[PDB]
Amino acid sequence: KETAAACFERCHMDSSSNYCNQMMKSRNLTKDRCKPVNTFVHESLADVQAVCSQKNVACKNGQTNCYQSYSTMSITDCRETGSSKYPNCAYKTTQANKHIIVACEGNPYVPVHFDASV
Ligand SMILES: [Hg+2]
Ligand SMILES: [Hg+2]
């Protein structure tokens, strides 16, 4: 199996052949389905992992293992278009600098879900 931490890295780390279409396919998000929404983070792995000891915040789901980054980070939001359907997944690409919120788990205590950005 792929671990939770490995899944996070494959889906979220990136330290109409548009970027989203390309990367969602490369990273095996859209080889076998079309995923509605995915964010990639253009920062070092280690700088993202460092968010797990930053500001503790509630997760959308009410758990309290989420952490918001002090700094805004370069991110690309990929969101499916209205007509997108498998196998021809189609994405809108939106680049932004925003604080990230990740859920953290394990020893070492590392990101395991991308909760949001703000
Ligand atoms: Hg995952
Ligand atoms: Hg994943």
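Numbering of chain A is taken from Swiss-Prot, so the residues present carry the numbers 27-41, 48-150, in order.
From the backbone N, Cα and C atoms, a Cβ is placed for every residue, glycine too.
For the mutagenesis result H38 to A, the note given in Swiss-Prot is Loss of activity. Counting every protein chain shown, 19 other Cβ atoms lie within 10 Å of the Cβ of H38 (mutagenesis position). Under DSSP, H38 (mutagenesis position) is assigned to a helix (H, G or I) in the three-state scheme.
Marked as active site, proton acceptor by Swiss-Prot: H38.
For the mutagenesis experiment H145 to A, the note given by Swiss-Prot reads: Loss of activity. Under DSSP, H145 (mutagenesis position) is assigned to a strand (E or B) in the three-state scheme.
All protein chains shown were included, and the count of other CB atoms within 10 Å of the CB of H145 (mutagenesis position) stands at 21. If you look up Swiss-Prot, you'll see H145 marked as active site, proton donor.
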Separation of alpha carbons, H145 (mutagenesis position) and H38 (mutagenesis position) (Å): 9
